[PDB]
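Participant: Quick one: the structure is below, questions incoming.
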Amino acid sequence: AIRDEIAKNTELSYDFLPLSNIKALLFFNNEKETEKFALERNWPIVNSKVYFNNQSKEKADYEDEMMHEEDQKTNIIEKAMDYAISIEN
Amino acid sequence: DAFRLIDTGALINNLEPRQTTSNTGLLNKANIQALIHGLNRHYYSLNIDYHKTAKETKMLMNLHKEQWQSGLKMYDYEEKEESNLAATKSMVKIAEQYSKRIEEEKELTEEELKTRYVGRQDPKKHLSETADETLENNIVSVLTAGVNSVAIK
């Protein structure tokens, strides 16, 4: 649970770091065990490969999920301006 | 105004007050108000009504109802905003002062629970004058945002 907490924040704050800080700051014992955590989402550790462990990727193009979005729909944004239609009528 | 000759209107000629809207002339006011009852000759009983056919009904709806917006669409929205570009930014700012300047004058009469400046019609003056001002600001807010919205990259 400790190793599932710290490195969540290293995504935005730390731009890059070698394997020395991974063994020290995160307190990892055996080598190549991090490679088991490196499998699916492709970790060429050289700079920043994160978002596999510690939540997930940033994706892109968020639309039609929760409340207001950005790209495609101006209607729900316009709905706030159209909200006065039902109030006045 | 039309005219119908009554010939002799003295006694037992014919009954005008039957067809539609007769017995006008209340008090001294009828039309120009100088005719009153007798009108021109023996109460010709002016009545005029219009009518529309099936072709004339669809013609007026597609041509003139209030103003003519047909034949072209997105130009009436843009040209109204484009000619008003420097005006809209001005009108929002100019009417912004006059909106509160009215609120900063008549509204000060009614403040406490008791009577101070003896407001009578003053609290109702700024309410009716600024009622449409707050409405026009919400209209131009959607129009300015709506035209630039809706795709067009």
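Following Swiss-Prot, chain B residues are numbered 154-306, in order.
For this deposited structure, the header notes the method as electron microscopy, 4.5 Å.
Positions of Cβ are set from backbone N, Cα and C atoms, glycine also.
Among the sequence features in Swiss-Prot, the natural variant B:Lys208 to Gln is noted as follows: In strain: NRRL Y-53. According to Swiss-Prot, the naturally occurring change B:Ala239 to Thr is described as follows: In strain: NRRL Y-53. What Swiss-Prot notes for the natural variant B:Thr262 to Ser is this: In strain: NRRL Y-53.
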Participant: State the Cα to Cα distance, in Å, between B:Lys208 (variant position) and B:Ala239 (variant position), rounded to an integer.
Facilitator: 44
Participant: Does DSSP give B:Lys208 (variant position) helix, strand or coil?
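Facilitator: The three-state answer is helix.
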Participant: What count of other C-beta atoms do you get within 10 angstroms of the C-beta of B:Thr262 (variant position), across all chains shown?
Facilitator: 17
Participant: Tell me the Cα distance separating B:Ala239 (variant position) from B:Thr262 (variant position), rounded to the nearest angstrom.
Facilitator: 36
